[PDB]
Amino acid sequence: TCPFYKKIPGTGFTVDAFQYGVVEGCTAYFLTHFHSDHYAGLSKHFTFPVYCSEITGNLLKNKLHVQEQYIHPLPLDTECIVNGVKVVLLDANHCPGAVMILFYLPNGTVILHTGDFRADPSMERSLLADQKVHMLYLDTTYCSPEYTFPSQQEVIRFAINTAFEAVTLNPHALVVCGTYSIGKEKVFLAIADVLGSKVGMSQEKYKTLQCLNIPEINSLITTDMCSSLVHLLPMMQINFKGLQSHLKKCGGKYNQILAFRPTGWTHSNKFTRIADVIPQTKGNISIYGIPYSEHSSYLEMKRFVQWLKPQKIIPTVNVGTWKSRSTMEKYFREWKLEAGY
Ligand code: NI
C-alpha cells in the first residue's frame, strides 16, 4: 500500500508511486527521475498517465518500453494544467532529467516536492522566488552535520588532473570508470575530454546515454572498446579481480589501469580533503574512490530551506526509524528558530 508522504492532498496525484499496483483515487502518476527506487513497477503493461520530463520520457519509452500514449512529457519552467491543477517542473540538479514539482492546489495551498535534489543558490532565482510554499516534501538523504563533501567542480578538477598526469607519464595506461545508474556522467566525460578519447561502453549503457539529450553526444561515446582509452564498467566490477579480468581482454594494448569509483559520502570525508585523496593499489592497478554527490550536503540543504521558509516539512528519506525522524525534526526546529520563520 502507497505511503502518505507520496500522496498530494486535494488532488488525484501521486509522486514516485509505481510499486503498489493501482492506487485508489490516482488519476495521474508523476515520476521525478529515472532511478530504480523511484520508478519501481513501471513496464510496457502500465496503462495510466505518467507525467515527467522529456528526458525521463525518453528513458521510459526506450528502456522500460512504456507505450507512447501514456507518456506525458512537460517542459521545465512553464506553468502547465494537469487534470484541472496548475503544476510547474523545475531542474533538481540531480541526474539527467530529474525534476522538482510545484503544485498549486485548488484551495490556495502551494506544495513543493523536491524529488531527489542537490540544493544550489541558483534555485533562489527560479520560479520559486515569486511566492509562498505551505508544504515542502524534502530529500533529506544527508540531513545531519557530519555529512560534508566538496563541490562537484572540485571533484572533477581532481579527477581530470589525476587521469591526465597518469596517462602522460604512461601512454600505455587505461582509465576505467564505474557506473550503475544514470547520473554523474561528468566524471567519465571530463576525463575522456582531457585525454582526447571517446568513452567506450556496452551496448546497454550506450543506449541509456543516447536518451539523455546531451549536446554533441555522438562525438563523445562509442561501443568500439578498442578505439577508446576510457572504458565504462558496471560498478561491481571496480575491484582488483574485476579489473585484472578486464585488462586480459584488451589484447596487450595496456600495462596499467587507473580506475575511479564515484560514491556518495563516505566516512573518510570526516578526515581527508579532496586534494589529499590517495588510491588503493595492487600491482599495476590503482582505484580511487571519489565523493561526487548528486544530493545536498547538510549546509546546502539548510541554506535552501532557511531561504524558502516553508510552513511545514515532510521528509521523504530516512523515514523508517524513530531515531532518524527525531533527529530530522530537531534540525528543522533549529533552522526555523535561527532564521525567524
Ligand atoms: Ni535519485
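Swiss-Prot numbering applies to chain A: residues 700-1040, in that order.
Per the header: X-ray crystallography, 1.5 Å.
Each Cβ is built from the backbone N, Cα and C atoms, and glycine gets one as well.
Among the mutagenesis results in Swiss-Prot, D838 to N has the note: Impaired nuclear focus formation, reduced interaction with PIAS and increased sensitivity to cisplatin. The residue drawn here is the original one. Following the DSSP three-state reduction, the secondary structure of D838 (mutagenesis position) is coil.
Around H994 (mutagenesis position), the same-chain residues six or more apart in sequence whose CB sits under 8 Å from its CB are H793, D815, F816, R817, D838, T840, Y841, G963, listed in sequence order. Here Swiss-Prot describes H994 to A as a published mutagenesis experiment; the accompanying note says: Impaired nuclear focus formation, reduced interaction with PIAS and increased sensitivity to cisplatin.
In the three-state DSSP scheme, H994 (mutagenesis position) falls into the coil class.
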